[PDB]
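First up is the structure itself, then whatever we jot down about it.
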Amino acid sequence: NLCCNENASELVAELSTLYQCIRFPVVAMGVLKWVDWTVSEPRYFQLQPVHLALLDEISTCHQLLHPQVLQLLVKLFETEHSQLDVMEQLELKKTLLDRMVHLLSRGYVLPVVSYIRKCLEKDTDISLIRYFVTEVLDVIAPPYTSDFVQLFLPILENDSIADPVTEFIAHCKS
Amino acid sequence: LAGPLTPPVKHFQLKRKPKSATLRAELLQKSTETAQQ
């Protein structure tokens, strides 16, 4: 009923019942497709984005929905609008990077850093990767398994600041 | 039928809470506001 009504602020009004009800898996998927189609509209970020918050309930509370959420945000991390300037595109990208770092904190670490490596090697400017490393090394606690280092540090070779980067590189090479 | 679930391996203990949960609390403030309505 909420979803076909074409909701934003009313979402925040009844967000209590929503996060109560996203615990149902099928409901989480239904909201995921709804927010996908609303947010996939061209230039939906110039007008309310609360929608990206809801993935935090989904991915955190449902492990097997980690692949979907990142595979949603891979499109949203490639958002480009002439109206919302490259500054606002980079703000949205950095917000999505914070979401993807949170999703990494839930254990979905191999494909996250693999795609980060790929789009750096492509699209994603060095500023976005530096902000990625900033948020990561601000949130992730040691020890860092080599399965994560093997992709995170050889792409971190480009930069050396966010100092936490020096500590991370020294710990993970030693 | 579809078999058991295996929880993911935790590679490290979280020294803090993610900022996502902080935003969940931030929006829970307005949730309590709607409860007051």
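We number chain A the same way Swiss-Prot does; the residues here are 395-401, 404-444, 449-522, 524-563, 573-584, in that order.
Yeah, the Cβs are placed from backbone N, Cα and C, and that goes for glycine too.
Spatially close to A:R419 (mutagenesis position) yet at least six residues away along the chain are A:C461, judged by Cβ distances under 8 angstroms. A coil conformation is recorded for A:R419 (mutagenesis position) in the three-state DSSP classification, outside any helix or strand. Listed in Swiss-Prot as a mutagenesis experiment, A:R419 to Q is described as follows: Reduces RNA binding; when associated with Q-291, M-315, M-371, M-372, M-374, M-384, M-388 and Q-506.
For A:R506 (mutagenesis position), the Cβ neighbour count at a 10 Å cut-off comes to 19, with all displayed protein chains included. Classification of A:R506 (mutagenesis position) by DSSP places it in coil, neither helical nor stranded. As a published mutagenesis entry, A:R506 to Q appears in Swiss-Prot alongside the note: Reduces RNA binding; when associated with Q-291, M-315, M-371, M-372, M-374, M-384, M-388 and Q-419.
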